[PDB]
Amino acid sequence: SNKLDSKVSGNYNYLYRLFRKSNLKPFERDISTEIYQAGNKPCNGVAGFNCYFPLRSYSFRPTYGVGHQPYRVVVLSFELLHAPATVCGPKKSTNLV
Amino acid sequence: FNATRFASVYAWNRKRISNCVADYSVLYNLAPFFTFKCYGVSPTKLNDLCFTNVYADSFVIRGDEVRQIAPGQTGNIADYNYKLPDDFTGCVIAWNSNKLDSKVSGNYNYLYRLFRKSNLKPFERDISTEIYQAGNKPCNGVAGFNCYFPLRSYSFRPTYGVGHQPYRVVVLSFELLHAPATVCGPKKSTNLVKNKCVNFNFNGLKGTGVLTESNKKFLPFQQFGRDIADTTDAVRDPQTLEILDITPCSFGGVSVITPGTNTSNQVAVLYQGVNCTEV
Amino acid sequence: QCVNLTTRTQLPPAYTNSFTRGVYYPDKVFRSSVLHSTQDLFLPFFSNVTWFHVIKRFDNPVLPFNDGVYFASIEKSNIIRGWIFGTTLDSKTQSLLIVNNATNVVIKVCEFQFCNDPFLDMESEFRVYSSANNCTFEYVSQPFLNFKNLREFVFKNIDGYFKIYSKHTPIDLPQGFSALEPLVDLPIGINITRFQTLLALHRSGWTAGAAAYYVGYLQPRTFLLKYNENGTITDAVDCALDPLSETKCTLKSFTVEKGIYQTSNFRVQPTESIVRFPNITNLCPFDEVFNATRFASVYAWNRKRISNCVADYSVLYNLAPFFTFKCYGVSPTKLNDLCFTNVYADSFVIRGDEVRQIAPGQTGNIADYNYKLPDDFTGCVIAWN
Amino acid sequence: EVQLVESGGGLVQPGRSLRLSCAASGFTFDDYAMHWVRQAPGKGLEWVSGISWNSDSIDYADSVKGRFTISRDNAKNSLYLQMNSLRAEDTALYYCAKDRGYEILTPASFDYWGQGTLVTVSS
Amino acid sequence: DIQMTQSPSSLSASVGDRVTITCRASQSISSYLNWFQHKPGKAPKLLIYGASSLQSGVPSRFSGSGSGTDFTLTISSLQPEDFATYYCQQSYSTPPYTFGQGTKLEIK
Amino acid sequence: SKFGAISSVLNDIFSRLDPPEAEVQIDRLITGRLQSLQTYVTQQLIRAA
Amino acid sequence: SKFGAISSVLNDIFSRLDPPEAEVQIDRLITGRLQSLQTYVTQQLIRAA
Ligand SMILES: *[C@@H]1O[C@H](CO)[C@@H](O)[C@H](O)[C@H]1NC(C)=O
């Protein structure tokens, strides 16, 4: 996405969480903005040391590294059941015999 | 792993580790340790098993040579520098180290053997610098025609591509066996429970059964104990040296006595081969 | 400190019968009242083993290690002190050394410089080696120690591991049975083909006390071992001694009733592996490529195709003048075996500083403007002055 | 937490010679390389010289070649740098940098430094 | 030869701001630079080595990014103890260990 | 009998390996033991006849 | 019969194939031969009865 995501000062429009409470279950999302428990002493709303904020900002720039370029990723999950499939391929339809 | 300088691959360094608690999450959470691939043990399980003695073999190779560090894999380093036995259980950790072992002018501290009369045996180190013989005429200490120096220096430079960047490799080999284990994984002990059906875990040996006192006299070095079916029936408590007998929990067959459902639906139950005071 | 002794007496070694000694616990598991068949390096029953006496007798020869060693010692006053293992028996190749003095035991693997007559001499005089350059392992522990002492040792070298089994007994070899428990394992990982024992001399000249030691060689075979109720080995049957023993081994029993039984077939073990191919003709034309008088310019690099011939890459591979062997995507040692559809030879002339530019991921005048190599380049480059 | 002591500075006539000594005690000195770098009073850092863990590979700055020499004594864990043929442009500060690796020309960077000693070259 | 440039020389900020500084390299040198905080009153310190490999012992507020020629350091917190000059130094080129020109950073 | 698996004990396979290939090892062990049981049952049937 | 393996010659399997899957191929061949011999033995037993 270099041709579409390229700011000379670094694009901050995309953010990424680091310090989550624990490993996430597959297919789940968290929009928690609470300060992460980054030690033994409870945070109790106190930030800084011993309590780090999970969110961080991407620094994508037009001339970053090849691996440092932003990549748009779309994952399609397909579920097939005995129910009539509503999303099928472009194959044509004939007359039954 | 934090050693400043590793040894040459032909004279690979070996260290013995025993009689301690080993935590493998320390190595696992470091980003640079990229190639962390293990034969015979899944990495996630290393936190629970218990080993007798472990070996760490450290060296430095070329980036593309990492694929040659594998059991049953043929290679230049495999044939003449370091060969992994086919029946090898353990892991390999290879990570790029271009930041330390590369000189802009050129690094020449690492050497690898190129020629040898015969393939190396597993875990064999050959430090011979004799001039390789390629012809019928004897070398006689002269590196002339058909007389070559088997050692060649890796000329690592930062300007190279990923195909020739130096890679630091550490191979962890486990002496997993019936011997009394001393390299212990991170786990907490528990009080001894006797004379009931319990799920026991003795030095990574999982099982289910009844633990009783036994009169068997283990040899002072003899740890486990088996039977005609080759299953662990007698064991030794690691914390305190006593002999325990393992008995499978009470089971049996259940059959139903019943007249035809056409006439009635009452039933009786027969527990086969057991006195029902122990049902 | 090297001292040469001229009091040795030349005599052919004695020979005696091994009887039924030389069994050791194969593993560290516990089995009771069960018969177990195991195949490993074992000392054959009733083998003819070498016998040495020391008294004015002095037997300190260098013996081949073969696949293993069984070392028995009939001893009083503990006049025998240690062992030496190695191949070249000097500092050229690393050698292993064991001693057991009056205080402890010393184990050292180093490139020692042994004297031609290593021996010891109350005992306060040790003369076994002169210099030690490079060491790789050390270990200090507790001392091991009418003839009254019998020591049986088994030395094995398998897969970088040196296994030592020991057994002590209070008393020719007595007629009896005694299994050897496993004593120590060593992570040596070197080559061992020769060995010798180490002796101590009594000084009052010098006289050696009466002692004897026996040497047998291990062979790969199968033994059937019987465990008693206590869990200790009491009897063993060789599986390749005589047909009665073979029948016992097959039936997995120590008593055979009257009848006829089938054991195995007639078998000759292989010795060598033979490989055959036709005559190696139609060699590829490498001489016109390398021994060419004139090469073309780098921009107009000469391109030649090679196919339908046998390519002996060893010729180019074995010339020293060709200093730089930089190959990408394939190892030089498998150039002799790995086969390809076609070979493309691009010949040109460049400077010394631009040699590195013809490689994947490189930049420069030659790489960009004269000759460009792909990132996934499978082949070698050769450069010579 | 490693400690780097530098001494031997002062006032000197241009064209003379003197000594700078740097000693380290906070780590194992045998397997770490060191460098000498310069901070000008009105200009930024610029590399001067460097030596490896052992005295095998040695290098000097382009404008500095043949003028100053460095030495390393692993016995008492110290290194020396000799001021020779000084002029008016050598009145700057010197820092005793510690390398991350073992060699002299590596991508390895400098980890820990200490308070340098001030020198000036004037009449 | 290698040439390095630092577009910012003096910058103004506050205690609770977020600021970035960038360095430019004349030729591609495979992202092998280190970044130095030079306090005028004490010994200067290493903060990040390599492309984006944070040196242990320092707060993780500082963030490095970029590969090739343009590299960017970012401060998200701007603590009142960051009155220093920031340096970016290369260790890849044939001219060994050439440093950059100073980057004054202050808050007003 | 190992039947070609890395070990002849199910507990060792489970505690030593993750499911993805422990299932292959257990497949080998189960098929071997099932074949042995089939042989025993067939011999019993013939002897019963 | 290859018994579903790559080749039906034991030595060819051992020669041009690395041990990691050569072991699987050898297991396939040997188990096929065991099953065939088992079938032959069962047929012989029934004919003997
Ligand atoms: C074990 O050996 C002792 C003699 O040392 C003997 O008295 C005892 O009966 C043996 N054990 C058994 C179970 O027979």
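Numbers in chain A track Swiss-Prot; the residues on display, in order, are 438-534.
Note: Cβ is positioned from N, Cα and C throughout, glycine not excepted.
Counting only same-chain residues at least 6 apart in sequence, those with a Cβ under 8 Å from the Cβ of A:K444 (variant position) are A:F497, A:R498, A:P499. Here Swiss-Prot describes A:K444 to T as a natural variant; the accompanying note says: In strain: Omicron/BQ.1.1.
Packing around A:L452 (variant position) is summarised by its Cβ count: 10 other Cβ atoms lie within 10 angstroms of its Cβ, all protein chains included. According to DSSP, A:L452 (variant position) sits within a strand segment. Record note (Swiss-Prot), natural variant A:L452 to R: In strain: Delta/B.1.617.2, Epsilon/B.1.427/B.1.429, Kappa/B.1.617.1, Lambda/C.37, 19B/501Y, Omicron/BA.4, Omicron/BA.5, Omicron/BQ.1.1; Contributes to cellular immunity evasion and increases infectivity. The unchanged residue is displayed.
In Swiss-Prot, a published natural variant is listed as A:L452 to Q, annotated In strain: Omicron/BA.2.12.1.
Record note (Swiss-Prot) on the mutagenesis of A:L452 to R: Increased resistance to neutralizing antibodies. Decreases HLA binding to NF9 epitope. Increased binding affinity to human ACE2.
Taking the Cβ of A:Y453 (variant position) as centre and 10 Å as the limit, one finds 9 other Cβ atoms among all the protein chains shown. While the structure shown retains the original residue, Swiss-Prot records the natural variant A:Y453 to F with this note: In strain: B.1.1.298.
Under mutagenesis, Swiss-Prot gives A:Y453 to F with this note: Decreased HLA binding to NF9 epitope. Increased binding affinity to human ACE2.
Taking the Cβ of A:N460 (variant position) as reference, no residue of its chain lies under 8 Å away while being at least six apart in sequence. A:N460 to K appears in Swiss-Prot as a natural variant; the accompanying note says: In strain: Omicron/BA.2.75, Omicron/BQ.1.1, Omicron/XBB.1.5, Omicron/EG.5.1.
The note that Swiss-Prot attaches to the published mutagenesis A:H519 to P is: Increased resistance to human covalescent sera neutralization. Taking a C-beta cut-off of under 8 Å and a sequence gap of six or more, A:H519 (mutagenesis position) has no contacts in its own chain.
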(message) With DSSP assignments reduced to helix, strand and coil, which class does A:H519 (mutagenesis position) get?
(response) coil
